[PDB]
Every structure is written in C-alpha cells, then in structure tokens.
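Quick notes on the structure that follows.
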Amino acid sequence: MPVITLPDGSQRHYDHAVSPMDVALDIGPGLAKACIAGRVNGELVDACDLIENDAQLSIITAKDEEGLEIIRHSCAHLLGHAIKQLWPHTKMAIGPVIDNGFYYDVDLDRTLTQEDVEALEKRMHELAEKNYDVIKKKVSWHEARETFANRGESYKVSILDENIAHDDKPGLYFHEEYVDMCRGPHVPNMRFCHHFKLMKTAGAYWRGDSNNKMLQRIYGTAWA
C-alpha cells in the first residue's frame, strides 16, 4: 500500500503497487501521454515498473535531459530491431548512448557499404513509425541467458557469463520480435523515437582486445 509523493507535494495513497504510468494517468491524460519514464526515490525506472513501497516519484518526459538520453538509447534498440531483419545472422554486442547520440557494435559478415547503412536507417524509420509498444520483463540471470542463447546471440551471452552477477535481474526489452537487454529505462512506445539518423561506421575490437573479433560500430544520433 504505497504512498506516492509528487514534486509539488501532493500525496497519493494506493492499496496496491503502481507504476509511474499508472500514477501519471491518475494525474491526467496529458501527463500520461508525455510520460517516457519515472524517477522513484531518486532512481530512474521504466514507466511500467511497479512501485511496491512508499516513494518520491517524478515523471520523465521528452522535456527532460533524461528523456532525451532514453530516446537515444531506444534508438540503439531500434537499430538492432532493424538490422536483425535485414541480416538475421548479425550478432549484437554493446550499443550505448554517447554524448549527442548512440552507437551499436555488431558482428556481421557483410562489410557495410553506405548503401547498406542507408537501407538500415530506412528500415529503422519504418519500424519506429509503426508506433509499437516496448514490452519490458525483469528476469533472472538464467532466463536472460537462455533468451539470448536461443537467439544465437553469443556476445549477449558473453556479457552475462562474465560481466553480470548471477543474482542480478536483467531487464529484457521486447521490440516486436527483437529482444535486447538493458538497465534502461527505455521508451514505452516507439512514437518517441521518430527523430534520428545514422551517421558513420567504424571498427572496434570486441572488449578492446585485438585477440578478439573486429566488430563494426554504427553511429547515430537522435533528438526529441
């Protein structure tokens, strides 16, 4: 039965767990439509994450710096969604947000031409414009590993095997048939990710080790 306190001092008493989106809807339709994520007791969370106990809550929107970062991060997921359609055998490594954009390191047997990059961006726009919901599932380390093993995503499996504690609960983000793993937050729906562009590509050794495979780094940027 969490008591949720908003920035303006208002307090809402609930007798069940509620998500930032649930509370936003209670405040008004406009705020719910603008909601991208939330900050609960100082921590950024997805709009769908349940708040079990008393908490200070604030709603993150595209007007927030945090919202812009989340939009950029979801555009990295969008790149994965699109590239896995164009070249299904592609393996996804790491795709973080960077100052003014994002990038995604990938393993594909096709040395990307500028035409390939343009085709990838075109598919990204088509997918984002479908305005599909992003579905999040908090899972065990073991379920996360099985999910990526079943997809043949060896780099994601490697991150779980050597970089994520077994007691950690990875966040899985489902973008239609595509799935990625992240601390997030991510956008609740791709309608927030219509403004982006892919830029250049470069090379980067997996884990920065020249004994490992040279991956292709695809850079992009996004804005509200």
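Yeah, the Cβs are placed from backbone N, Cα and C, and that goes for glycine too.
Database features (Swiss-Prot):
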DOMAIN    1-61  domain 'TGS'
MUTAGEN   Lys156 to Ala  Mischarges tRNA(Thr) with L-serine
MUTAGEN   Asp180 to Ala  No longer edits mischarged L-seryl-tRNA(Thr), mischarges tRNA(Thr) with L-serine, correct acylation is unaffected
MUTAGEN   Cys182 to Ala  Very high mischarging of tRNA(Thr) with L-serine
MUTAGEN   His186 to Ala  Mischarges tRNA(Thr) with L-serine
Fewest other C-beta atoms within 10 angstroms, as judged across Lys156, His186, which are the mutagenesis positions: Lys156
Between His186 (mutagenesis position) and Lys156 (mutagenesis position): CA-CA distance (Å): 18
Length of the line joining the Cα atoms of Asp180 (mutagenesis position) and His186 (mutagenesis position), in Å: 11
Other C-beta atoms that fall within 10 angstroms of the C-beta of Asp180 (mutagenesis position): 27
Which same-chain residues, if any, lie at least 6 apart from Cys182 (mutagenesis position) yet have Cβ under 8 Å of it: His73, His77, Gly171, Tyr173
Three-state composition of the domain 'TGS' (1-61), taking helix and strand from DSSP: 14 helix, 22 strand, 25 coil
Three-state secondary structure, which DSSP defines for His186 (mutagenesis position): coil
